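Peer 1: Could you have a look at this structure, given as structure tokens, before my questions?
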Amino acid sequence: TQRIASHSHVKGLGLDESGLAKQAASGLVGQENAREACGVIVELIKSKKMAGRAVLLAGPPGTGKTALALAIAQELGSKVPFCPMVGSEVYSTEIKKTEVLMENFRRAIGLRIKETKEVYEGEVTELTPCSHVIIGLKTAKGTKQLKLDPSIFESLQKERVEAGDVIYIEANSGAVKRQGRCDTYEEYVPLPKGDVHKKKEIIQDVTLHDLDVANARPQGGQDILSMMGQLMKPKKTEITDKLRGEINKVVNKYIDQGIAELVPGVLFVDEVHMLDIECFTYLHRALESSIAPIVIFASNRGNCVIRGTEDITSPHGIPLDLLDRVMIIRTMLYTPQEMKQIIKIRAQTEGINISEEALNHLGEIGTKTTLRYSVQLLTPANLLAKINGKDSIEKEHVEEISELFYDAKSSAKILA
Amino acid sequence: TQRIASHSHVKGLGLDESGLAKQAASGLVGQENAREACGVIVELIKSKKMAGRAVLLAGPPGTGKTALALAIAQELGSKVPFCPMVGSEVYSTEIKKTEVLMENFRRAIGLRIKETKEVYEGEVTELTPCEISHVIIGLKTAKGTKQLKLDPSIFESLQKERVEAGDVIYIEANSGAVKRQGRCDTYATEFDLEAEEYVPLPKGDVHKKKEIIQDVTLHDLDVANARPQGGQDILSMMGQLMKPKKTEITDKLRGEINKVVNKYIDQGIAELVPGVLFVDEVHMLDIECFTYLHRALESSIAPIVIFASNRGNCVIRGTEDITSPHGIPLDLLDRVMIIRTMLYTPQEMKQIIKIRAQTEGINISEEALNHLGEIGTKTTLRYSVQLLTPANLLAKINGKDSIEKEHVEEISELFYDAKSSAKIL
Amino acid sequence: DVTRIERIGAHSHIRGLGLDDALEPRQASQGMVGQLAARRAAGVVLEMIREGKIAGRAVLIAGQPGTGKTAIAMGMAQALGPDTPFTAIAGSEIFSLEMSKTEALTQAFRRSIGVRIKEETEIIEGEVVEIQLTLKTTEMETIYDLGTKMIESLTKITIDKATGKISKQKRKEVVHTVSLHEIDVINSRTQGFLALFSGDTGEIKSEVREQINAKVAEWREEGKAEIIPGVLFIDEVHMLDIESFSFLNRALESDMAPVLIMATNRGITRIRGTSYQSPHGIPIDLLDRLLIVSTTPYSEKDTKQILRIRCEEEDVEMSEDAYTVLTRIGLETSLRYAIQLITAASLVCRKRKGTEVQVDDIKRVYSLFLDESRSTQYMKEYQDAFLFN
Amino acid sequence: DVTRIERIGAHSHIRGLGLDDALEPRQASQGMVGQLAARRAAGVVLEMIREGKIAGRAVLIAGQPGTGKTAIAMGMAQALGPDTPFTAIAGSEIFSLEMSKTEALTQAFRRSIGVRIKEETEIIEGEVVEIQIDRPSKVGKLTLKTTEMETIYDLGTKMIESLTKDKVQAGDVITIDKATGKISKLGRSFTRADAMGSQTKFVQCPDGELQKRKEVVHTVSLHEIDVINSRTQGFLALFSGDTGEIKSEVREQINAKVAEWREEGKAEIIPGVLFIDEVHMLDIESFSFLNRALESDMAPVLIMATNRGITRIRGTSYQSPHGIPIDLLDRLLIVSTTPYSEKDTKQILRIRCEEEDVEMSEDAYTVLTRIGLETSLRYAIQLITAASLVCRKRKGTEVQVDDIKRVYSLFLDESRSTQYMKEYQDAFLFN
Amino acid sequence: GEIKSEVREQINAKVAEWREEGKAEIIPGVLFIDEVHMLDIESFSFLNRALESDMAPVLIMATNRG
Amino acid sequence: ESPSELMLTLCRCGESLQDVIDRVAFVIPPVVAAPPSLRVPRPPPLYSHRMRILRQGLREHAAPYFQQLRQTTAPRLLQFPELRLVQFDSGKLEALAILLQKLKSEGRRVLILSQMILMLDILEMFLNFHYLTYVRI
Amino acid sequence: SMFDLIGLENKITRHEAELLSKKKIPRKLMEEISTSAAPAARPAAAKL
Ligand SMILES: Nc1ncnc2c1ncn2[C@@H]1O[C@H](COP(=O)(O)OP(=O)(O)OP(O)(O)=S)[C@@H](O)[C@H]1O
Ligand SMILES: Nc1ncnc2c1ncn2[C@@H]1O[C@H](COP(=O)(O)OP(=O)(O)OP(O)(O)=S)[C@@H](O)[C@H]1O
Ligand SMILES: Nc1ncnc2c1ncn2[C@@H]1O[C@H](COP(=O)(O)OP(=O)(O)OP(O)(O)=S)[C@@H](O)[C@H]1O
Ligand SMILES: Nc1ncnc2c1ncn2[C@@H]1O[C@H](COP(=O)(O)OP(=O)(O)OP(O)(O)=S)[C@@H](O)[C@H]1O
């Protein structure tokens, strides 16, 4: 039932096993060379050996740069962190652009923690303390009585447990939760594995940024004065580099211990041309870092003036010294046949039945105006067809929707 | 006595019954066309059914645009909210200029809400708490004694005020406000010297319910609900310690308050008195502010807005090269009705000078009045009316009770106008 | 009459798009006249919004000033109804000291997507005055056990059967539609729901937004919630920056993106924040993602019909000669100027003790109040007196 | 096998500054080849930093892009080693909404001066055997136990309150600070770990003396002291970064107190290096501040790198040699980097391939060296890994010239992308 | 920071009320802006209308510009 | 340590700066509202427990300073007509003030005869203004 | 929690941490402890 976006048809890069690009596969048509480059950098990301490597997708608007980045994300899976970004997002009223960039670098490196989580559940508190706490737990399948610390007792009082109120208590932390007060004696636990002693292997994916923000201020309402930290507005701060180094050291410790796995991901900076000279200059050193992710830039700019310079023109709006450290992937214009293929792919993705002559006329419209405009006429034309009792888009519907809506060039001509 | 300001002489538009402007009346002379248009706008504000209507007062400086706006305010009376504003006030360090404009729009809409006020006042005969859901408090007036079960909030406010017994207190149930206004009069004779003030015991009922009309604006409700000050819970108390910054009140709060006000209007407990927002020096607003005014004037809730500008082909601020007629974008000029103010003839200037002399309590001879009118023709109207007070001061120094021509000449020589000063520059 | 908070604004007469079931626009209906092509385009866009299957579709309403672009937007809002989110902002409102332009646009986008959640509560209670608890009702009489102290306050009504929530005769069901912005403001702080009113939300983090998107997708899969996609209307979109437009580019590519309606009344002009000239003050890359609906200037009879609709909205009766004079004025100066002349002439007639607006009333109001062209001419005649020419 | 947070970066193969004890740069040592004169200069500056005598000496590394300035800076940092502060920032990092550029530069300077503070504590540690009835003004006994001793302590009122507030229990290891009477519980007894488990931690009994003198050396920076003293809970700013313009008076007081400690032998000042990469991104205000911040007795050695030609200084219309005002250029010594010959580029590529763990044929090395000379060094470095991946996809062990050509066609350099753009420039936005 | 306008209106009204009821007496002072040319156009525009109030002092300005 | 002082005045060259505040502190908000409440049917247990824990902990932390925390943060919802307006509203009371002060200094006692009970109430207020003890018949 | 570095500031010092690392109950002794019986040989007070 989920909604169809602009890139909902991009399932992957559509490469064969030798790395070559199928003409049309997984929603992508054409751009075979750019797709093969994206495949090799997908292999680079999966190798997880290189840090701070930059790729620039350069080409006119509508040539599939963002589609290729999303295809890379699909080829990596949700296992690998994909952080999407726009160059306009660096301008924040709270932190400096450098901090925003550093944070987005932080969250493109993922951490996977393996824990064997043990817990004790049941109808519980059939006993409370028979120096020690003794609690009996019964859960259909059986009953166990166990000995707890006095500190667990103080936490239990804090939770106001009573005899007959199902609870969580975890061996790995001593944290306690009373899940309910089933009025049998308001929830009682199921019985697939309804044992009292429950343990299973857990994996949680966390980004380095999550660890940084967790360590940026106290953990909230637990502490005497961190309670008043909950009444603050959650301002974002310039997490110090020392905190980053220390978090890196502890994460490395636990990677060595084998309970954490480092999954470095992709930072995708769309509209990289909107960064100013300060941001690019910082990106130099950020990419020099051995703890940096793989960065993908996309630019449609021809010879734009670099933001923050007022005079200096560089190829993609990107300073020359940054272009010297990035690999360039060139996206090209689409032939009318590839445009027809893409229009058909979008129509299929949106559940739209289109006649052959309608598809050819829409391809002609796209060759006249642009691919995006033709792709956009599909849903309104389908709505018109449904209004007139049809389930297929016919040439009349596309003609009428073209007459109702304009492209950039037609509107510009009207404006001139 | 009251201080005389630059507009103290304007008491209205000076229009007769049919709306035609008397040549001189209510402290205004000339500008008959503009005064008649302003009378039409006064009728528009009194009609009360049109929202988001904007008028622009256009004319060179000195022509009385602000005077006409304040004349409109006088015509409406103190009942109708007249919010004066300058274009330079939008540039706030705390909130976006759009928020400032919206706040000024909201405080030009006024509410008269009839509220029942529940008052407990009397001498505290006893104060017995019950675990802490209760406080049993006995209150004594001339009428009699009553003991009441009050909330923990009122008890704990009573502890804040430190009322023990024999103390005269005033409790407002609605707000949970307790006032310890002193100890009872019967305990004055206890001691020769005691460190408190004694007040006579209340003479009315212990429990009094009173209907009062409260004058508030929509902005008052917005600010009260965006910075809550009622309620005694600890979370809100610790939020009261924050610096009271102005916040960008969301459209949701304003919609909710609109719903509440509509309910009040239906219930008959409130009446809406939409007023007028006066933005003087509207040319100071930048392009963003004007483009927001585009939307703010389409709202069905907007007040009547009056703009005044003296600029001729100024660049629109924020645009850096776009010249629009009054420093105002053309798209906004399409939404306003322009009232033009014309320059004054020598005779009208002389009349204005005489009116200002009368308001400042200055006797000026005919020769002095003619000389000052000649000066104002040469310099400006504003310059001439400014000479009056220094000239009267010199006349008092000379020991005369009127301004003669020599005093005007002396003050003219001592001070300069912009044109003479520019000449010497 | 009693003055309510909602009074006669510019677009009060518009009750919706006057559209047939085939979406064909009626000449005059629901307070909208003319703009047949633009109204038809708005109808098909409205069907797209109602269907709510395609995410992040952007429509631009372009035309000369006073051609009814904002009127078409308000008609779309009235047709859409109060149950689907319609967020209206001006391009100026994203320039905030509390948050970045990117954050303001993100919030506006998340104020336009609504999650609908229906809950089953438990309510049976009724006519009881006794104290322990037994209940009696015209058709019911019951006893309930209790083992907690909440009854003290309850003494001095109805309760929840499940958790025992106390508050002053069957289960009953409640529907709450909550926007994504509400969800992430409520969950940004301990009392973050206050920021929905004070505006002190301050750049909700991307982490919580991602988590809330994931949870909303989970709720959609599990059937607990359904997404009600709305429409974000940005009036005067030419006030946006190049940075704001570039953000809008990729903000529209989320599956949680609303339908975007933009209005602009300028030709090829400078994009704010740049020295570049683009057709609508909008960069061509964003115009690439837009369907553009153009509004035609109104004819004489369309103008007269609009004046009639506005007159009956304002409850002012005019003579036919007054209608022709006012239509000539509107065609000569502007439609807005004539719309305002309507109210001013009604006031002038009222002072006259008249009942119907005559040509003399319109002449008097025309004399009193000036249009831009006449004021500009009188200004040119007094050019030196005005400041900073 | 296992991935750490640190992996193959641009400069990960620079293990140090490859120069003799005579400061003569070896042709190829410690992962750094070529740039002989600049490496010798870096060795001289490194010796200056190690001696720590002269305050606020500024060095500029200038040269064309790709000539090794950041490589030389990282080599200096690697030769310097830890425990001597080497602060690396970009010129962009000083433009913050938190604080002024002057304040940011001041913090960067205070972060490059390290302080080693030593103190004697004289604590008591032991496993508690008994705490008996204090009911009387309360008086009680505490029995502490090491593996070699146990003693009984008579508790005053304050110590009794501290012990009852920490809920000190029989069979846990505490440490008592005699000066402060501060009780720190660090673990539970070794007679159980015997059915427990919680936030608690288990420790075995102390051995030796109950009362122990102890020297602890604390390493901090001047910035850390500044932010600790900035406000009551200011140490939290070391984490959040919410420092906000530390007062000058606090900094003067801290400088004086540090000088006192150094005279007393309590503190040891380790001056370090502040590295500002891309110093051309600084304002003229920032350069003006640097002029005077260097003239302090507590100023570190400042190293800055810039590839600019003769550019206008930021915030001004003035053309200056390195984008840096000429008054600041007089205050520093400029290290210039000569471009790389074919041999130097080949050696750099060989070292990079060693870092990547990729094996390349000699023909491939010739072709990649020629590609780097034509295009740029960094592009060749990136082609290294790209061709390694293409070779692996081909199921080959050695990268051939064919793979390099394949990745060359797949990935463009700046010049070829600029050309393809230029022939299509009407399709690209804004020129 | 940015005392509310309504608070100031309340202060003005109560001060006038105090004056009528014999409690308060208003002492109008002098505001001296030295180097008034350092004000920008917005500040001058505000000064224009800040001088129209009855609670406005006498304003002395000094400037050597021409 | 650091220095500090209280000899600092504000504009008067005088008293203890709480009398000054009391003298000039009179504004009341036109509207006072309790903070908006989140109306959720059956709020989740975790959220309610967290909120309860936070409220409980914040109290018992401000408990030592609760009286101070309340003197601050307590808005002025009421402003009463000050006691001096009596004796200013009436010239009779203005003259009676002088008469009674002279009579007090001279040692004489006074009995005030008025027909109106309500004016007797006003006289009670006026006598307390002058710290004059009385009995009402 | 092992990545909670800010919380540890309220708790311990680095000398205490080094102490703890040197003094953490070794694994072998833990099983020795959990096997052996209680050594309740307290000689009781003497007051000599
Ligand atoms: N090769 C392709 N095959 C299939 N669909 C494509 C391809 N390239 C682009 N599209 C789709 O066509 C539309 C326009 O392409 P986008 O990817 O949005 O633009 P882009 O090229 O990625 O970024 P720009 O416009 O160059 S800044 C989107 O819906 C894409 O998913
Ligand atoms: N027609 C009038 N009758 C009486 N007083 C007037 C008239 N026109 C102007 N004044 C006054 O003369 C003085 C100068 O006019 P102001 O209205 O204060 O300034 P202004 O010229 O209206 O401001 P603007 O916006 O530049 S036109 C004030 O004391 C006004 O009250
Ligand atoms: N969609 C449109 N179709 C046709 N004409 C248009 C359109 N939009 C703007 N125009 C023309 O543009 C003129 C001015 O538009 P405005 O929005 O008022 O200012 P502008 O277009 O930005 O022009 P400037 O001087 O460059 S700021 C109008 O009078 C129209 O003639
Ligand atoms: N001996 C060397 N000298 C210089 N660069 C080297 C050397 N060995 C390897 N490299 C690499 O060559 C590349 C050139 O980058 P660097 O010059 O060191 O850094 P930089 O900050 O870009 O300074 P530039 O490019 O001269 S402005 C980096 O990837 C280095 O790791």
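For chain C, we keep the numbers from Swiss-Prot: what you see runs 15-146, 161-184, 193-204, 233-453, in order.
Determination method: electron microscopy, 2.8 Å.
Yeah, the Cβs are placed from backbone N, Cα and C, and that goes for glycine too.
Got these off Swiss-Prot a minute ago, pasting:
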| type | residues | note |
| --- | --- | --- |
| BINDING | C:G77, C:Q78, C:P79, C:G80, C:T81, C:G82, C:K83, C:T84 | ATP binding site |
| MUTAGEN | C:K83 to M | No effect on interaction with NOPCHAP1 |
| MUTAGEN | C:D299 to N | Abolishes ATPase activity |
| MUTAGEN | C:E300 to Q | Reduces ATPase activity. Decreases interaction with NOPCHAP1. No effect on formation of RUVBL1-RUVBL2 heteromeric complex |
Peer 1: When you measure from the Cβ of C:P79 (ATP binding site), how many other Cβ atoms are you left with inside 10 Å?
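Peer 2: That number is 16.
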Peer 1: Could you state the whole-number distance in Å separating the C-alpha atoms of C:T84 (ATP binding site) and C:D299 (mutagenesis position)?
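Peer 2: About 7 Å separate the Cα atoms of these two residues.
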Peer 1: Between C:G77 (ATP binding site) and C:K83 (mutagenesis position), find the distance joining the two CA atoms and give it rounded to the nearest Å.
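Peer 2: Between the alpha carbons of C:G77 (ATP binding site) and C:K83 (mutagenesis position) there are 7 Å.
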Peer 1: Just the number: how many Å between the Cα atoms of C:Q78 (ATP binding site) and C:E300 (mutagenesis position)?
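Peer 2: That separation, Cα to Cα, works out to 13 Å.
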Peer 1: Using a Cβ cut-off of under 8 Å to chain B, which of the recorded positions C:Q78, C:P79, C:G80, C:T81, C:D299, C:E300 qualify?
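Peer 2: Listed recorded positions meeting the cut-off: C:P79, C:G80, C:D299, C:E300.
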Peer 1: To test your reading of the ATP site: which residues beyond C:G77, C:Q78, C:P79, C:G80, C:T81, C:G82, C:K83, C:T84, same chain only, put their Cβ within 8 Å of the Cβ centroid of those residues?
Peer 2: C:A85, C:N329, C:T359
Peer 1: Listed recorded positions: C:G77, C:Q78, C:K83, C:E300. Which have a CB under 6 angstroms from an atom of ligand 3?
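Peer 2: Close enough to ligand 3 are C:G77, C:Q78.
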Peer 1: If you count, for each of the binding-site residues C:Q78, C:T84, the other Cβ atoms lying within 10 Å of its Cβ, which residue has the minimum?
Peer 2: C:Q78
Peer 1: With an 8 Å cut-off on Cβ-Cβ distance and a minimum sequence separation of at least 6, pull the same-chain contacts of C:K83 (mutagenesis position), or say none.
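Peer 2: Non-local contacts for C:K83 (mutagenesis position): C:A52, C:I75, C:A76, C:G77, C:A327, C:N329, C:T359.
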Peer 1: How many other Cβ atoms sit within 10 Å of the Cβ of C:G77 (ATP binding site)?
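Peer 2: Its Cβ shell of radius 10 Å holds 23 other Cβ atoms.
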Peer 1: List, in sequence order, the same-chain residues at least six positions removed whose CB sits under 8 Å from that of C:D299 (mutagenesis position)?
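Peer 2: Listed in sequence order: C:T84, C:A87, C:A102, C:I103, C:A104, C:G105, C:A327.
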Peer 1: Whose Cβ, among the binding-site residues C:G80, C:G82, has more other Cβ atoms within 10 Å than any of the rest?
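Peer 2: Counting Cβ neighbours within 10 Å, the top one is C:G82.
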Peer 1: What Cα-Cα separation, expressed in whole Å, is found between C:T81 (ATP binding site) and C:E300 (mutagenesis position)?
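Peer 2: If we compare the Cα positions of C:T81 (ATP binding site) and C:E300 (mutagenesis position), the gap is 14 Å.
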Peer 1: Determine the most Cβ-crowded residue among the recorded positions C:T81, C:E300, using a 10 Å radius around each Cβ and all protein chains in the structure.
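Peer 2: Of C:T81, C:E300, the one with the most crowded Cβ is C:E300.
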Peer 1: Per DSSP, to which secondary structure element type does C:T84 (ATP binding site) belong, with helix, strand and coil as the options?
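Peer 2: The residue in question, C:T84 (ATP binding site), is helix (DSSP, three-state).
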Peer 1: Measuring Cα to Cα, tell me the gap between C:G80 (ATP binding site) and C:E300 (mutagenesis position) in whole angstrom.
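Peer 2: Their Cα atoms are separated by 13 Å.
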Peer 1: From the Cα of C:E300 (mutagenesis position) across to the Cα of C:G82 (ATP binding site), what is the distance in angstrom?
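Peer 2: Between the alpha carbons of C:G82 (ATP binding site) and C:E300 (mutagenesis position) there are 13 Å.
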Peer 1: C-alpha of C:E300 (mutagenesis position) to C-alpha of C:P79 (ATP binding site): distance in Å?
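Peer 2: Roughly 11 Å, rounded to the nearest whole number.
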Peer 1: Where does C:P79 (ATP binding site) sit by DSSP, helix, strand or coil?
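Peer 2: Going by the DSSP assignment, C:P79 (ATP binding site) belongs to neither helix nor strand, so it counts as coil.
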